[PDB]
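Engineer: Below you will find the structure I want to go over with you.
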Amino acid sequence: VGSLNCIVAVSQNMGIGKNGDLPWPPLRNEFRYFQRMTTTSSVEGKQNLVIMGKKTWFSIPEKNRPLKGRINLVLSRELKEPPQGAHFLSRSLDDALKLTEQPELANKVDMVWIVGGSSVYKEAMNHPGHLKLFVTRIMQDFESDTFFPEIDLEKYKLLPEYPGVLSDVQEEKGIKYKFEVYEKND
Ligand SMILES: Nc1nc(N)c2cc(CNc3cc(Cl)ccc3Cl)cnc2n1
């Protein structure tokens, strides 16, 4: 299995959702970036895995679920099977990561990817090892009810650029944003 990653878009006030929707109006090219980064595999014969909590799964528009061309894994202790259209279910992030090494997945998975929600980001972000964060900074405040965990810059280094990530300021629908990549290894 390849690298472990989180990907998020976050407002200036650290918001990532409001009632299960994005705090901001749809940013079509930001979503394209999220689809491209998560899908683009780093090996032959494999797909990337996406790991998300249950609320994040059901926040994705049905037309958009599962995320195509990726293996979709949902985290829940309440669910007893994967939701309709999903591929795998685990009780917890540690369990999911253990699964990727079982014979059923070992072969199949390139990059791993954590796409939310807040508690899943927090546990990944505080677990030892090699982890990258792909963070889109939406450069405005937006009313939110779910937030990205604090990024400890003692351990997460902001990279000066990264292949496939634009370094400049972007703007859609009057909202400026920028892409960042952070990396820790502890
Ligand atoms: N950078 C980044 N990182 C993530 N984890 C993202 C995840 C999503 C998934 N959420 C979502 C998707 C659609 Cl099209 C509409 C409604 C919602 Cl709530 C959307 N954009 C994301 N951007």
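Since chain A takes its numbers from Swiss-Prot, the residues it shows come out as 2-187.
Determined by X-ray crystallography, 1.4 Å, according to the entry header.
The backbone N, Cα and C atoms fix where each Cβ goes, and this holds for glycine too.
Annotations per Swiss-Prot:
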{"type": "DOMAIN", "residues": "4-185", "note": "domain 'DHFR'"}
{"type": "BINDING", "residues": "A10, 16-22, 55-57, 77-79, 117-124", "note": "NADP(+) binding site"}
{"type": "MUTAGEN", "residues": "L23 to F, W or Y", "note": "Decreases affinity for NADP and dihydrofolate over 10-fold"}
{"type": "MUTAGEN", "residues": "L23 to R", "note": "Strongly decreased affinity for methotrexate. Decreases catalytic rate constant 200-fold. Decreases affinity for NADP and dihydrofolate over 10-fold"}
{"type": "BINDING", "residues": "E31, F32, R33, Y34, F35, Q36, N65, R71", "note": "substrate binding site"}
{"type": "MUTAGEN", "residues": "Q36 to S", "note": "Increases affinity for dihydrofolate about 2-fold. No effect on affinity for NADPH"}
{"type": "MUTAGEN", "residues": "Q36 to K", "note": "Increases affinity for dihydrofolate about 3-fold. Reduces affinity for NADPH about 3-fold"}
{"type": "MUTAGEN", "residues": "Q36 to E", "note": "Reduces catalytic rate 2-fold. Reduces affinity for dihydrofolate 9-fold; when associated with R-32"}
{"type": "MUTAGEN", "residues": "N65 to S", "note": "Increases affinity for dihydrofolate about 15-fold. No effect on affinity for NADPH"}
{"type": "MUTAGEN", "residues": "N65 to F", "note": "Increases affinity for dihydrofolate about 3-fold. No effect on affinity for NADPH"}
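For each feature listed, report its degree of burial, its nearest neighbours and the pertinent distances within the displayed model.
Structural biologist: The Cβ of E124 (NADP(+) binding site) lies under 8 Å from the Cβ of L94, each of these being in the same chain and 6 or more residues away along the sequence.
Every protein chain shown contributes to the tally, and the Cβ of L23 (mutagenesis position) ends up with 19 other Cβ atoms within 10 Å. Taken residue by residue with DSSP, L23 (mutagenesis position) is part of neither helix nor strand, so it is coil.
Secondary structure from DSSP puts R71 (substrate binding site) in coil.
Long-range Cβ contacts of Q36 (mutagenesis position) within its own chain (separation 6+, distance under 8 Å): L68.
The Cβ of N65 (mutagenesis position) has 10 other Cβ atoms within 10 Å, all protein chains considered.
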Engineer: Those recorded positions, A10, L23, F32, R71, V121, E124: which ones have a Cβ sitting under 6 Å from ligand 1?
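Structural biologist: Within range of ligand 1: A10, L23, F32.
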Engineer: Looking at Cβ-Cβ distances, which residues of the chain lie under 8 angstroms from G21 (NADP(+) binding site) while being 6 or more apart from it?
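Structural biologist: Within the chain, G21 (NADP(+) binding site) has Cβ neighbours under 8 Å at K56, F59, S60.
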Engineer: Please state how far apart, in Å and to a whole number, the two most distant Cα atoms are among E31, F32, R33, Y34, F35, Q36, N65, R71, the recorded substrate-binding residues.
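Structural biologist: Spelled out: the longest distance between any two Cα atoms in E31, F32, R33, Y34, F35, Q36, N65, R71 is 18 Å.
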Engineer: Sort out the sequence-distant neighbours of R78 (NADP(+) binding site) for me: same chain, 6+ apart, CB within less than 8 Å of its CB, listed by position.
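Structural biologist: Residues satisfying the criterion: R92, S93.
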Engineer: So which one is it: of the binding-site residues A10, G18, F35, which has the fewest other Cβ atoms within 10 Å?
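Structural biologist: Looking at the binding-site residues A10, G18, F35, the Cβ with the fewest others within 10 Å is that of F35.
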Engineer: Under DSSP, is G118 (NADP(+) binding site) helix, strand or coil?
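Structural biologist: The three-state answer is coil.
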